[PDB]
Each structure stands twice: as structure tokens, then as C-alpha cells.
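Report on one structure; see the data block that follows.
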Amino acid sequence: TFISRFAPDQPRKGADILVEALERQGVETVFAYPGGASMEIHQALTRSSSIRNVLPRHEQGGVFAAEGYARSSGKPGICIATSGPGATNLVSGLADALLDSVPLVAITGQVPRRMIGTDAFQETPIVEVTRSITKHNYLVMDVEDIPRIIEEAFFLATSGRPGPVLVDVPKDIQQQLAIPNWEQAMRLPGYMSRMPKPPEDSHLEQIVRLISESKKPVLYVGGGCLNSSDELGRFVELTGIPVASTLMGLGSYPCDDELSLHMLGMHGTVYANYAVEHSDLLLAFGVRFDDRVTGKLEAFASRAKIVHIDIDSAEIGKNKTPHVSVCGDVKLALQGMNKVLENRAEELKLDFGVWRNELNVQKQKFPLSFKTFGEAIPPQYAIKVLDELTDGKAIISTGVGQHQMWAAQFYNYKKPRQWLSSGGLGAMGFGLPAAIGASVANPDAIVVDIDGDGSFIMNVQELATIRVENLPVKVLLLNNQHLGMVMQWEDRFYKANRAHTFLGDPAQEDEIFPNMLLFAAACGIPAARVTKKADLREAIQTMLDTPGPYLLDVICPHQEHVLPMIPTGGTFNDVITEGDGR
Amino acid sequence: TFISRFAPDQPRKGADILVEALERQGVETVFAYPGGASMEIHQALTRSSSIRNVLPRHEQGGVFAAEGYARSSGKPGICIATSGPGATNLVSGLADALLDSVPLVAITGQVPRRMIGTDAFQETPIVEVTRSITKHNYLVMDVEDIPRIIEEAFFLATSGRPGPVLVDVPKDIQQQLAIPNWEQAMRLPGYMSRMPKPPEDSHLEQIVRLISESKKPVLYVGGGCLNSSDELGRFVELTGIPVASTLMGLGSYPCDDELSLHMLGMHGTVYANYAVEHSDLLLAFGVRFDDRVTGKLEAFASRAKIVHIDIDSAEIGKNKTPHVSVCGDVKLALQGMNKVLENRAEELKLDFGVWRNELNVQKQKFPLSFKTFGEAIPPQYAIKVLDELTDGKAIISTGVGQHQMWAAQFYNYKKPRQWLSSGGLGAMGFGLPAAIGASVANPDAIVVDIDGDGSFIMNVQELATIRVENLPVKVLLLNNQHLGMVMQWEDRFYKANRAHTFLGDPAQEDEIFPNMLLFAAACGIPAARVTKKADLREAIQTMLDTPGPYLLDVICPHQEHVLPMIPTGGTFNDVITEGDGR
Amino acid sequence: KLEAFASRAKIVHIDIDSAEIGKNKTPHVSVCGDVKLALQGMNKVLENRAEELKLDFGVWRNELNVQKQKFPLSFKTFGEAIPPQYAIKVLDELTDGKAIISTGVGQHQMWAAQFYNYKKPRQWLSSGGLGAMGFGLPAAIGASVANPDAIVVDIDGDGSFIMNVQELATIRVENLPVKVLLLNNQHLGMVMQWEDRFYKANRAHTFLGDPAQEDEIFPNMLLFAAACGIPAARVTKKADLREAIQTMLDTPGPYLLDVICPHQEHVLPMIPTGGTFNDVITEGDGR
Ligand SMILES: Cc1cc2nc3c(=O)[nH]c(=O)nc-3n(C[C@H](O)[C@H](O)[C@H](O)COP(=O)(O)OP(=O)(O)OC[C@H]3O[C@@H](n4cnc5c(N)ncnc54)[C@H](O)[C@@H]3O)c2cc1C
Ligand SMILES: Cc1cc2nc3c(=O)[nH]c(=O)nc-3n(C[C@H](O)[C@H](O)[C@H](O)COP(=O)(O)OP(=O)(O)OC[C@H]3O[C@@H](n4cnc5c(N)ncnc54)[C@H](O)[C@@H]3O)c2cc1C
Ligand SMILES: Cc1ncc(C[n+]2c([C@@](C)(O)OO)sc(CCOP(=O)(O)OP(=O)(O)O)c2C)c(N)n1
Ligand SMILES: Cc1ncc(C[n+]2c([C@@](C)(O)OO)sc(CCOP(=O)(O)OP(=O)(O)O)c2C)c(N)n1
Ligand SMILES: Cc1ncc(C[n+]2c([C@@](C)(O)OO)sc(CCOP(=O)(O)OP(=O)(O)O)c2C)c(N)n1
Ligand SMILES: COc1cc(OC)nc(NC(=O)NS(=O)(=O)N(C)S(C)(=O)=O)n1
Ligand SMILES: COc1cc(OC)nc(NC(=O)NS(=O)(=O)N(C)S(C)(=O)=O)n1
Ligand SMILES: [Mg+2]
Ligand SMILES: [Mg+2]
Ligand SMILES: [Mg+2]
Ligand SMILES: [Mg+2]
Ligand SMILES: [Mg+2]
């Protein structure tokens, strides 16, 4: 039974209805930045004793913090901004949440309804702007529509395929007095009629029948299995099928397990891409067949019967036509198949040891490799030390670039929602704010931001947010003085012609620029720099043991390349296995 | 005669056609951030010996730098970004350039044409997103359309009412070989037919006739007069009409002149708002009648015959119907009226000394005032010292907030394009990157960023850009540890209830947080902090005399309020003249 | 009701539009491509592996042949009044089923689909997705131009025919052998049928005649054809129906045959909107 701060017959401001609408949704943390259009909302937030606001230093850091809050907990992330410039700073976060299917609810202030369309002070048509980069958006035109729209916003953002939902609230609606009606029915008739239903037994028995008829099955797990870690693990025990995860599906099946093929795709392991290339049954659970995994669609799984399970009917058959399809929750599809695989266990006699040994041979001949040059710190080795010292139980958020791939390859994630990274949009500056949202949603957890010197500096202002909110956010900065991912593509396909990829100072060429330690010192965050490989283990241990925030500037040779690499539009026969920029 | 780097019959990449198309437009400086979708453009930029790229540390800093480059020189500002997250970071700059009518050309990379709409890697419909926040945008669908679209983009961005134009270029178009045709005719038939024509003599003679019949005339000058400083000054000599400028029109008529009423509007001087309130002829030259100037439209210039000259026919009569209107360039309208005012000089016998003395009395009784508390530095006084030590010849870029208003009130700008500020959108984090673009376009000029502690930290990463490019950018940081503008509205209309406006550390409440000096030290920029009013003059002098970049952390008491203040929707009778937060 | 449609069947969906596969119902096996090529590929497998598969569904066909004989398409004849179903059945016989049929929208559209045996595709031109009235007469114009040596017949309704009646001038000027089998029931029959079933026969602007002269055929469609110089005739008795349709076919050039039908007829069978197979209506009309 919800206990309101107002009487059921007492009129209250629309902003007070908005905050209470969040309280009735279970919202405990918002990321709001104040402004003229949203001052009424911020005043109403102070009256709430259950909703905590984490003030960022940039609205892009506020929406990215809402993503990490959502990616690391399954709950929806709520960010609030003002009209005009405050709303336009959320654009990168909204498009990022849409491509990665992150439940998010963004509330933006707006000019009064009478001033909309008049080029008013700090007015931008944020609904027209964000319609193509959000799952759905609203423009509240009456104070009585607030309880319904907020309920519809959280329902659309969390149900089906999750995504961001923006709610634009004009200022005159926030100030208008009204008595809210919390019993209104949602006006989503076509959406609810198209919601997926529990999977039929005829579809599940046909999948189990294809498993027994197959000799080389491979599991294709992605971001749709973040809530099916137990169901997927039970499915692997009953089948013994090796698991290949996407960049979004890391942690769904433990990377340290013997049946794990780790990541597949452009920068996936050689044995994971080998398994899909020479498979006869591809179980695509919670994936969307991105070109980062398939490359050339004509050659991707060219000899496999494709079984695609997805909660979005628009994804089934988009880039590749499957043989058997199941539109619904992969969590329920696994539960239904586990019952069939257990009763009919001895009837099926499932054993793929011959196919697994074919992959174990490929795993031992082409494993993830990194070369150590003298005392220079290998970035792959540094992340491998972080795995050991944290026992693989740390929540990892990353930026975008070479460090993002090495953090995915050389860290064994035991559970999903430990791996927070921008995969669909690939937005730099995501690592640091996402670690803020993850640390708030998981206070007793080890949160480490494996960031790059280019991605870290984009939202470096959020270091002040970490200090003020006293969050134990660790920053494992892999500094290579370059935009490493773009630098790698210059060495491979452009004759190493540098085109504005060096991030240091050309005057003092051999000086670490910028001095990231002074960035942490400016915000009162203890920091240290490590350059020699021998001092690396003690430095990372000091970062973890030191209470509160900590930044570790790890210097790495910039000539390193992420391996292996399948060029864009290439096949498995075009995989690059060796080479760098020396 | 343009000299190309390729033979007229030699095929070249589409990216090389794009860069040469910029060279043929006179482009010398671009602000490009590399990415997978725009690597071909960056490779082609290195082959250009005339186009210099200023690499920012954030695309929002790149587009804001393109604004300051344009606002301080009249030339169009060119910023380049990659697809997906790089393009979405330009959104705040595009909407800011549209509301302030800043000529800007944004070039964004895009996924290959075959992959558009497939939720590809780093794909966002940037044309669908930015259609409502740009003057016009394009999606290049063929390599042969590059010479025409670039010519149309620069024409639309600089002609008529200036604005931002976005050009989305897919990657396959950048790589395709072709022979460019630089003789293509622009396909803008309806736009050129609607372009304003030179003003007719019948309209100009009717304006001059209303000037002689009026007794209390007031000039209403705005951002449309940035290229008419000489024509406007000549017009004032022949009429003796006092000049009231908007936040965008500062510098058009010198603030130090005796005939200048300084700024009008919400935070405009009392005597400027008094002149418009009690006028019989309002000469609105290059303005758009924003609610920040009018307030309540029914009471704004309620006794004046309104003469509105504007180059956009959609602005004439939008918020207020004028008596006489002239659709065209205010530069030509002033030239035509100056000829009539000089030949018919003794015939008209123009003299408004009685009306000017009525305003001089109001100027002496209600001037711009600030109170000095002990040795605490008044933010108004610090800007007044910067005016004296720079002789008013410095290019000033500001953020948004209280410091933005004090930099407009207490600095006498002698020429337009010395004042770079976000007025229409009012985007924080604009001051520092705009100073970068202004310093590049004006290397031998004094560029000072009067920023606030909240606005400065949003794009603090651009300090690395200032050091690498070795730009003599001065940062006069008015630090009040608060979001001062929002804090002021809390004291006035919300009983001083703080709602997430304090930017410091609540644990160490009386400690300056963050330590902005260490931000400059991280990027190798000399910095210093001044707290006592006596040491203020020597500190600002050290900032100016020290070559290269410099940051001056000026500590100010946060209880200061921007005065005077006309509340939203109020009239001249509701102006607040005294009060603060003590 | 999608939940009950083919509730016990493995659905195999072949379609050239990937957006249609799995939209309203999820199939077990899907093939995105041209069904023409999919049939060619399956025919080769079915012929080589013919004796290996031993395909025989005579037991399932006999189960349907029993249902076909107990519930066939039925129409009732009332005295000498012309049954609209019978008139279309006569047109099938006199044209040997080789005529190109274009229809409007309504009851006449359904009877032209039920009681005519089309031997080849592209003989049946009708608005199904949008269901636009006034489609029959102009579509017969385009079909007669694309197929000059073919028998083109417009099975139109009095409401649909009048919407684009101006195209009769186009038929005469272009000299097109367009036959108009007008099933005149003086009503918007399809909307009238739904009034009798679900609205207690409360007429809501469905009568197309003249209420002053209630028992007079209004409008006189014969004078519409006469205005455009098209020979026309009206038939009311069932005995004169066979000779009237034969005169329409044998007369060269355009021809309009005003076939008067009792308006109380209903299109059967009928499954109500959102219903299942257990809700099929098999008998009943408006008498
Ligand atoms: C620099 C860089 C390099 C990259 N390289 C790689 C790479 O080498 N390999 C790689 O895999 N990725 C890589 N990516 C990431 C990438 O572009 C995509 O995010 C990824 O390839 C696709 O993730 P996904 O298949 O799991 O689909 P997601 O984006 O995770 O979407 C989930 C899918 O499952 C479905 N779904 C969601 N919820 C449910 C549910 N409850 N039940 C059933 N279905 C559900 C959704 O409809 C959707 O189709 C890279 C990214 C970057 C920035
Ligand atoms: C915190 C804050 C407080 C503010 N308070 C104030 C305030 O107290 N006072 C104030 O004035 N502003 C204030 N503003 C700024 C503000 O919101 C608007 O930018 C400003 O009020 C309107 O500027 P403008 O009238 O010059 O029109 P602009 O935005 O400068 O547009 C120029 C106008 O002239 C026309 N034009 C352009 N070129 C030509 C040409 N060549 N010939 C003829 N016409 C042309 C255009 O069509 C357009 O209508 C504030 C902003 C902020 C962020
Ligand atoms: C907002 C934004 N702007 C530009 C981007 C285009 N990209 C990249 C990519 C993969 O998206 O290329 O398509 S990666 C990259 C450079 C990474 O700098 P680092 O942080 O130092 O990481 P590292 O460990 O050194 O490699 C750029 C510039 C991007 N994604 N986001
Ligand atoms: C991207 C962005 N986000 C939020 C904004 C909403 N606003 C403001 C306003 C006027 O737009 O209110 O409508 S001003 C302001 C706070 C100014 O912090 P400061 O830099 O310290 O300046 P000061 O000298 O102390 O006053 C905010 C939060 C904004 N405009 N831009
Ligand atoms: C342009 C147009 N306007 C109105 C229509 C709505 N409908 C119908 C329907 C099925 O679409 O109802 O949804 S059928 C119909 C009446 C048919 O008049 P008839 O020609 O005399 O045929 P009959 O042999 O008597 O039954 C109407 C009014 C329509 N489809 N098209
Ligand atoms: C807190 O700082 C400021 C500053 C400022 O101008 C200096 N004005 C305001 N307030 C309004 O503008 N109210 S309003 O007129 O209803 N708007 C158009 S809105 C919805 O807020 O964009 N707050
Ligand atoms: C430079 O860093 C990277 C990284 C990376 O993935 C790790 N891929 C690429 N290149 C492409 O993606 N080419 S592409 O396939 O034509 N694109 C979809 S696009 C237009 O570039 O977005 N560059
Ligand atoms: Mg930033
Ligand atoms: Mg780097
Ligand atoms: Mg401040
Ligand atoms: Mg489909
Ligand atoms: Mg009818």
C-alpha cells in the first residue's frame, strides 16, 4: 500500500504529481540537472524522502549514469534535464540506450504550452528530435495525463524489447494544481495486443528435435539473455553445446567455464568464429545478427540450420532467414526446453564430445595472445591482473576503443550485468558515468571503469560527481596517448598515415599528456601512475584496497593491436591473427 | 584561379572531392574528430596543405568551436564528426547555431548506403534527428552530388538569415572514385526566388518621415546588425536616437558612447527598458522580439509606432504587428536612409535633446550598481577591471548564467563580433570551446573566456585542445561554487530552497571544489587563484601578460544576484532593482 | 481470431516480403523469396523422391469431401425472382469460365467470387485490401484494353456502379467490349446485411432508391447506358435471365444488363468479425 505525502482530496502541483508518479513506480535514484524549465521538478524532488538525486556535471553524464544504473540492475534508469540545451545533451544517451535495448525513462522540461513553436527561450522540439532515437516519447499537454503517461513510459521502457522513453513536460503543467487519478488505464491497445505470448510446445519440441539430429551445434547468445543466466546454464548442462557470446551477452554464460567459446565476431576469438563457421545448428538466443558478428551474411553460418529466438518480431528474419523461429521471451523458451530435455534425456542421448574436441583443438592452437615487450605494460595483461585481484566479481564499465575490446577478451565475467559497455552505438565517454550509475545501484560492489585516454577525458567532469557522492569508483585508465582503435585501422588499411589520432602534446612528444593524475587531484580523488610491468600488480592492488574513488593511470605502448580482427565485410577465411604497428 | 591537387581528368576518392569542395569555398580551418565513418575524410584532410584541423576532445567542443570561429569573423564555421555517437554530440551545437543564426556547416560520416536503416554499427538517422534544429540538411546519395551539395550548404548557411547546415556523407561515397564537376548549378529555385531584394525608396522615405514626426524615438538593435556597425553609427549621427542593444546585438553600437542605452530586456538596464516603455517610435533593426526583451507583449512598447526591419519575412509580425515593415538586409536599409537623412538634413531639423535628457535623468538615478562586501571580489568589478586592462578590445566568450549577464553589463564592447555568447539556446559549456574557435580565427587578438564554474567544467576537456594547439586563450573563471542563475531564482521565487545547485563538496563545505587550478595544471596551462579584491588587478594583469593560455580562478560570494531583473511575463513596472541572497 | 486460426497446424509461410513473415502469426518454417522459385525447387524434390515419400492424403481428402457435400454453397430461389448467385452461375456457363471478371465491393463482390469458377489467375480483378467501391467499371476498361480479344464482364452493384458511372462515356468513345452485369438490389447490400444481423434491421441510409416511388427501380440504369450510346436491357424474371445474359455476350461492343434481385438476400456463410470456425453462420436472411 503506497503512502502519499498529500491527501487524496488535496490539490498539488503537477511537478509533485510527477515525483509521486515516480515513487509509485519504485524509483529510488534519479540523475537530474536543474534548469529554468525543470525547477519545479527539482523543488518537488527535495520534498521526496525516498528519491535520491545524483547531480551530474553534464546531462550526457546524467543519461549515461542512468544507463549504467539500468545495465547493472535490470531496473529502469531515470534521468531528468531541462529544456533546450539540457535536453539536447541527452541525445547521445537516448540513441545509445535504443541500440542496446536499455530500459530508460528520460524526463525533460519544456517551455509553457502557449510558447511552444514560438522560438522561445531555451526551446527545442525535443520530441521531434528524439522520435527516431527513442522507443517512444510523449508531450504532456494536460496535468491530468501525468499519472497515465508516466505509467505508460515505464511500461514501454521495461516490457518487451527494452528501450528509452522520453517524457516532455511543459513548465505550466508542472505548476498547475490538480488532484491526480492513479487508477487510469493505460492507452496502449495495439502494443499490448502485439506483445509476445508464452512459447508453444510445438515450436519447442521442434527445436529439441533439431538438437538431436545435429552433430555440430553452437549457441549464439546475446544481450537478450541478461535475465536468463540460470535458465541458460541449465540448458547447457542438458545439451553440452558450446556457448559463444556477443559483446552484449558477455557474462550470460561464464567465460571461465570449459564449455565457453568466449566472444565471437570481428574481435571475437578464433575458435568461436570457427565454431559458427563449421556448425550445422545455430541456436541464436537473444541476438540481432549484427554485422560485427556476421560480417558477410552470405558466409556467416553457411552450413547451419538457424534457430532464432527473439522477443522482437522485427528482428526475426531481418538480416538472415532462420529455419525455426520462436517469437517471445528467451527466458520462457529455455524453461520449456529444459523440461523436455530432462524427461526425454535418456531417449535423446545427447553427446557432442566429438564436436567439442574439434573446438578444443582450435582453442589450443589459436588462443587469445598478447606479446610482452620488456618492462612495458601490456594492456591485455593489466586487465588479466584486475580479473585475478577481483576474483572476476567486479562490475566493469568501459569506453569505446581498443581498451573496450581487451576488457571484453581478458576478463572472465561470471554473471550478466557485470559488463556495461556501449556496443550498438559505441559512444565514447560512456565508461566513467556508467560506473557512477552502477556504483549507486550496487553500493557494496567493486565498480571499475576500464577507460581509454580519449574516452575518459570526454566526460572527465563526472569525477566531481564521484567525489561529491562519495562513490567507490575505480578507474583503470589504459593510457596509450592515442585514439587507439582509429590508429589501428590507420596502420592496417591506410599505411600508418596518422590523421589526428595522437592525443598528446606534439611539443613534448614523450610526455604523458594530459596529466590525468591532476584531473583526479582536482576533484580530490587519490590517483597514481604505473609504467613498469613489475609494479603493475601492486598498483592495481592499491587501487582496490584504497577506500573510495581511485584512478590508476596505466601507461601502455600505443603500437598494440586488438587481435584477432576480421575486416569489415570479410569472412572467417579473412581473419587477421598476428601483427601490430612496429 | 583555383589550383587543384588533382588533374581535371584524374579520378579521385569522394573524400578528396569533399575536401577540395571546402578548399574552393575558402575554408582554412575545420574542427574534425575522427571515427570509423569519417576516416576517409580525415585521410583526405592530411593531403590538404591549406585546411588546418583543430582536433577537439569532444564533438560538442568541436561544434562550439566552429560557432566561435563563425561568431568572431563572419565566416562560416565548419565542424566534422563521425556517424552515430560523433554526430549526436553535435546536436546541442546545431540547435544553438539555429536559434542564434550562426553560419555553420557540419559534415558527419554515415554508414554505407546499403546499410542505412539496418541498425548498423554506429548508425543514427542524423538527418531525421537534426531536421528541426538545422536550417537545412542533406544525405549525399551519390558521389557526383558532392560539389553541388557543398556549394548549396555554404550558400544556405551564409545567405539570408544564417544558420547551420548538416551534410551526411556515407562511407561508400567517400571511397568511390569519380571526376568532380565544379560547374554544376545549385538546385535552390524556390529559396533564391524568395531571397530579399534591395529596399524600395518608398519604404525608406516613410521611415524617415516617421522619425521627424516622432518625439521619443528608441533604436532596438539586435544580432542582425553585426555587419552594419559603420552604417548604424552613421545613422545615429544623422538622427541622435539612443541605441538599446539586445544580448546578441552587443557591440553594434559602442557601449561606452553617450548615446548608448546598453542592453535592454529581463536583465537590461533600467533606463533602456524605460526608453522603450515610454517611446513613440521603435526602430527594431535586426531583432526578433524575444520574450527576454518584451516580457508581456501587450505592455512592450505600448505607445510606439513599431518599425521592424528583418531579413526573414517570418519574423515580421510574429510576436508583434509593426506599423511599417521592411523585409531585407538592414545594412542596405541603413545605407538608403543615411542618404535621405543627409540631403534632407536641414529640411528635417532632427533634434531629440529633450527626449535624451529624459533618459539621461533615468540613467543617473538608476545605473548599473554592485555592492562590495569587505575584501570579497565582486564579480561585476572583476569584469570591469578586465575591460580597463584590455582597453575593451578583447574578444569575450561566456558560458550561461550570472557570469554571462555580468560580462554583458560590465564590459564595453567597441565593435560587434567581440561578444560571443549563447543567447537563443543558452547552452552551458559554450564559453571555453568558443574561445578556441575565436583564437584560431583571430590569432593576434585577446581572447578571454568569462566562464562559470558549472559551465566551465562541462567542456573542461578542451583545455587539452588549447595546450596542444598553443592558443592564447585566457579563462576568467568567476567561481561562485553554485549554479548561480538557478540559485538566484531559488532565492526569489522558491524561498531559497536549494535544489541541487551547489557544485562544491558538502563534506568540505568551505573548500573550493573542484580545484580548477589542477585542471589547468593537468593540461600544462599556467593558472592562479585570486580571492581578495586588492590582489584582483595584479592577477588579471598577470593573466594578460603571461604568453599562451592562462586560467584565473576568481572566487566570488555566491549570494550575488543579477540586477535589475524583470520576472518572466512581467512588465516594466515589475522590475526588481535591489536585493540578493543574504 | 488469430488464437484459433490453424491452432493445430505447423505453419509454413513463403513470402517475398520479410515484413509479412511472422507479423500476425509465427510460423514453424519460413522461406523469404519468390514462391514461384520455391515451388520449382520443391517440385524437383517431390519427383525424384516420389516413391521414397509415398505421399497419399486420401483419408484427409475424404474427410473434406464429406464436409463439402454436407455444407456446400447454397442459394434459395423465391418464385420467379432472380437469385444473384444463380445469375453469376449462368454467366459462368455461357462464358465457359474464360471471362475476365471485375467487381465492385459488397454482396455482389462475394457472389462473383463464390459462384464463378476461374480457370487462370488474372481473370479475377477485385479490390480486396482496401475494398474500394466504384472499382469494377474502370478496372474493366483497363482489362479490356490490355486484353482486347477477351470477354470482360463487370459484375457491379447499383451503389458501386454509380460512383464511377461517368466512365461509360470512356467505354463508348474507346469502343471497348465491356459487359456490365449489374446486380441491382436497390440497397447498399453489404451494409444492409450487417444491419439485419447485428442492428435489428434498423436501416441507416442503405436504401439507394427513391422513397417517394418505393417500388420503382431507381435510378434507371438503362438510361445511363443510353446517355453514352451503350445498348442496355433489364431482366427481372428468372426464366428470361439465360436469354438476357446471352444477348449481352453476343451483342458486339459494350452492353449493360440490369439484373433485378431481391434485396433480402444475405451472403453465406459468414464468420463474424473476431470470431472462430465455431461461430460460422450458415443460414438466414432478411425476411
Ligand atoms: C569498437 C566495437 C567493436 C565491437 N566488436 C564486436 C565484436 O567483435 N563482437 C560482438 O559480438 N560485438 C561487437 N560490437 C558490439 C556490437 O556492435 C553489437 O552491440 C553486438 O554485435 C550485437 O549485440 P546482440 O547480438 O547481443 O544484440 P542486442 O543489441 O544485445 O539486442 C538484444 C537482442 O535480443 C532480443 N531480446 C532482448 N530481450 C529479449 C528477451 N527477454 N527475450 C528474447 N529476446 C530478447 C532483442 O530483440 C534484440 O534483438 C562492437 C562494438 C564496438 C563499439
Ligand atoms: C541567461 C540568459 C539571459 C538572457 N537575458 C537577456 C536579456 O536580458 N536581454 C536580451 O536582449 N537577451 C537576453 N537573452 C538572450 C536571448 O534569449 C535572445 O538571444 C535575445 O533576447 C534575442 O536576440 P535578437 O533580438 O538580437 O535576435 P537574433 O537571435 O540575434 O536574430 C537576428 C535577427 O535579425 C535578423 N537578421 C539577421 N541578419 C539580418 C540582416 N543581415 N539584416 C536584417 N536582419 C537580419 C534575423 O532574421 C533574426 O530575426 C538571455 C539569454 C540567456 C541565456
Ligand atoms: C563519441 C565518439 N566519438 C568518436 C568515436 C569514433 N571512435 C571509435 C569507433 C570504434 O567508434 O570508431 O567508429 S574508437 C575511437 C578512439 C578511442 O579512443 P580511446 O579512448 O583512447 O580508446 P583506445 O583504447 O585508445 O582505442 C574513436 C575516436 C566514438 N566511438 N565515439
Ligand atoms: C547545458 C545546460 N544545462 C542547464 C542549463 C540551465 N541553467 C541555466 C539557464 C539560465 O539556462 O536556466 O534556464 S544557467 C545554469 C547554471 C549556471 O552555472 P554557472 O556556470 O556556474 O553560471 P553562474 O555564474 O554561476 O550563474 C543552469 C544550470 C543551461 N543553460 N545549459
Ligand atoms: C468507396 C466506398 N465507400 C463505402 C464503402 C463501405 N461499403 C462496403 C464495405 C464492405 O467496404 O464496408 O466496410 S460495401 C458497401 C455497399 C455496397 O454497395 P453495392 O454496390 O450496391 O453492393 P451490394 O451488392 O449491394 O452489397 C459499402 C457502402 C466501400 N467499401 N467503399
Ligand atoms: C533559472 O534560470 C532562469 C533564467 C531565466 O532567464 C534569465 N529565466 C528563467 N525562467 C524562465 O525562463 N521561465 S519561462 O519563461 O516559463 N521559460 C521560457 S522556461 C520553461 O523556464 O524555459 N530561469
Ligand atoms: C576505426 O575504428 C573502427 C572500428 C570498427 O569496429 C571495431 N570498424 C571500423 N570500420 C567500419 O565499421 N566500417 S563500416 O563497416 O563501413 N561501418 C559500418 S562505418 C561507416 O565505419 O560505421 N572502424
Ligand atoms: Mg564533457
Ligand atoms: Mg587511447
Ligand atoms: Mg557558478
Ligand atoms: Mg519476420
Ligand atoms: Mg446494391
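All residue numbers given for chain C refer to Swiss-Prot; the residues shown span 381-667 in order.
The backbone N, Cα and C atoms fix where each Cβ goes, and this holds for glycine too.
Proximity of C:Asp538 (Mg(2+) binding site) to non-local residues of its own chain (separation of 6 or more, Cβ distance below 8 Å) is seen for C:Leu562, C:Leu563, C:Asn564, C:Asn565, C:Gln566, C:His567, C:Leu588, C:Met601, given in sequence order. Residues or ranges marked as Mg(2+) binding site by Swiss-Prot on the basis of experimental evidence: C:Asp538, C:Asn565, C:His567.
Listed in Swiss-Prot is the mutagenesis experiment C:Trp574 to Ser, annotated as follows: Slightly decreased catalytic activity. Resistant to imidazolinone and sulfonylurea herbicides. In the three-state DSSP scheme, C:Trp574 (mutagenesis position) falls into the helix class.
Under a cutoff of 8 A between CB atoms, and with a sequence separation of 6+ in the same chain, C:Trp574 (mutagenesis position) has no neighbours. For C:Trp574 to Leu, Swiss-Prot lists a mutagenesis experiment annotated as follows: Increased catalytic activity. Resistant to imidazolinone and sulfonylurea herbicides.
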Translate the DSSP assignment of C:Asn565 (Mg(2+) binding site) into the three-state scheme.
coil
For the recorded Mg(2+) site, whose residues are C:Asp538, C:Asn565, C:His567, find every other residue on that chain with a C-beta no more than 8 angstroms from the centre of their C-beta atoms, and list them by sequence position.
C:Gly537, C:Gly539, C:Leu563, C:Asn564, C:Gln566, C:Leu568, C:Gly569, C:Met572, C:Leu588, C:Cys641, C:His643
Listed recorded positions with Cβ under 6 Å from ligand 5, out of C:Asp538, C:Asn565, C:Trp574
C:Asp538, C:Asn565
Assigned conformation of C:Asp538 (Mg(2+) binding site) - DSSP reduced to three states:
helix
Out of C:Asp538, C:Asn565, C:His567, C:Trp574, which recorded positions lie by ligand 12, with a C-beta less than 6 Å from some atom of it?
C:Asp538, C:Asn565, C:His567
